Amino acid sequence: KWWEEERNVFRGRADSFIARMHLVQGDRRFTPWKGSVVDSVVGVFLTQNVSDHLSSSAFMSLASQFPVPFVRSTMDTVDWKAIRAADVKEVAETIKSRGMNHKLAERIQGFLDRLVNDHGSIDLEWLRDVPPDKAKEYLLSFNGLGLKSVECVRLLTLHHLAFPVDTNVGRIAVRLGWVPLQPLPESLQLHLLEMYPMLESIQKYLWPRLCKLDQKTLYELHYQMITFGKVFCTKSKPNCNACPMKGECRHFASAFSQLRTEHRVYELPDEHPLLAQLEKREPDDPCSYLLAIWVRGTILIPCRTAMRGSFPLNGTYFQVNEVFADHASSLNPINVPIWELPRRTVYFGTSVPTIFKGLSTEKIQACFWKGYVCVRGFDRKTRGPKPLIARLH
DNA sequence: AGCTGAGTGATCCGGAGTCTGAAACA
DNA sequence: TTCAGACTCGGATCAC
Ligand code: SF4
């Protein structure tokens, strides 16, 4: 029964959280994405020890290097048989921009070899049928996957009852009024808030509190937690004064220009005849097409439209207001000889934390309601990632 | 008692960032 | 003013 009270109090903290920020991050509602499960497995391979934008870029580089011949559609966008028949050198060169490329490429090749010598064709849709316990056991039975990876794959793709704790989640849960930094032990004397490394097996002390909650609740909690950690709780100087839990974050009680490059531009309606070469935008994005201005023009495209959805891990790599830069439209921008359209801001930069540092709360709210973020570029022809043009940031 | 052994504890893999201290000059 | 080396988004070992 005492277990019950703890569970209830945690449920309450979560509810206060998922709501309080819901007035800031807009609508983080569940939206399904296409794609097989092997896409998720390769993605969780790829994002093991690298930042999110770099991992997404490496994944799309893999996708464009070997695209599936093509005309929740659980069909892999990458012809993994080609990678099975490929060589280690070239595939490591494919993700050379990520690091660890030899090691990761070898691990991917070993995983694919294990799969094919197990049951022939490359397929894991049947993981959706077995009980979650045995599926979790078999996924963990692989090499190169710890517990965080399998928990993440299960929760965000197979919709089980799981909670992956990345660095942000552990830091957040140890720094707020939630579980302290002394779960099993008793420090009781530190006299500072240095946040020395406590990203570890704490889950045995946290998972019991999160045994019985809704799946959508856990999905939204994870999504909003990671974006909130990206924007508000950074390892170096959080904008703690501006966090709505300033009256509740335990760390805040201890004490009490070149980053952003924005251009006020106009968005593109979905029925503009000059956009006929732009993949025929799909209807499941709150945000729309954008155009960057300096007779002159340069277009912007949303991420989900650019990739046709079907991104691994249900597309949690990307922010809600995240757009791509068309490489062709950047190399030789189009001359379009348009003022009465609504004016919107682009907030260019290089990552999520870099752009949002130093900003006041109202500016954050504005850029989440009628704002946008872009940190990279994209080529329509080869469907591959490319470095961002230096003409803006 | 004299050999486990459990568990961590460093350390690794590796590009691209940024951040930060020294130097330098006043 | 430079700039250069340190540090920052897990899973294998391997030593203790
Ligand atoms: S109150 Fe400040 S330090 Fe605490 S989580 Fe919010 S932004 Fe971070």
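Just so it is clear, chain A uses Swiss-Prot numbers, and the residues here are 560-630, 877-1061, 1197-1234, 1278-1320, 1324-1379, in order.
Cβ from N, Cα, C; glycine included.
In Swiss-Prot, the entry for mutagenesis A:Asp971 to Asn states: Abolishes the base excision activity, but not the AP lyase activity. The structure shown retains the original residue. Taking all protein chains in view, 17 other C-beta atoms sit within 10 angstroms of the C-beta of A:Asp971 (mutagenesis position). In the three-state DSSP scheme, A:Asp971 (mutagenesis position) is classed as coil.
Summarising the annotation, Swiss-Prot assigns [4Fe-4S] cluster binding site to A:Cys1038, A:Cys1045, A:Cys1048, A:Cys1054 and lists similarity to another entry as the type of evidence. Neighbour density for A:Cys1045 ([4Fe-4S] cluster binding site): within 10 A of its CB lie 19 other CB atoms from the protein chains shown. DSSP assigns A:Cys1045 ([4Fe-4S] cluster binding site) to a helix in the three-state reduction.
What Swiss-Prot says about the mutagenesis result for A:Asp1309 to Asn is this: In ros1-2; loss of activity inducing a transcriptional gene silencing. A C-beta separation below 8 Å, combined with a sequence spacing of at least six in one chain, links A:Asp1309 (mutagenesis position) to A:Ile1282, A:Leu1283, A:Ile1284, A:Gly1363, A:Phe1364, A:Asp1365, A:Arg1366.
Other than A:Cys1038, A:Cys1045, A:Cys1048, A:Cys1054, the residues of this chain whose Cβ falls within 8 Å of the Cβ centroid of the [4Fe-4S] cluster site are, in sequence order, A:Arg980, A:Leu981, A:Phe1037, A:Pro1043, A:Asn1044, A:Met1050, A:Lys1051, A:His1056, A:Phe1057.
Put simply, of the binding-site residues A:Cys1038, A:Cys1045, A:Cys1048, A:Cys1054, the one whose Cα is nearest the Cα of A:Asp971 (mutagenesis position) is A:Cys1038.
Under a cutoff of 8 A between CB atoms, and with a sequence separation of 6+ in the same chain, the neighbours of A:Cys1038 ([4Fe-4S] cluster binding site) are A:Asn973, A:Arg976, A:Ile977, A:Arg980, A:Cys1045, A:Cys1048.
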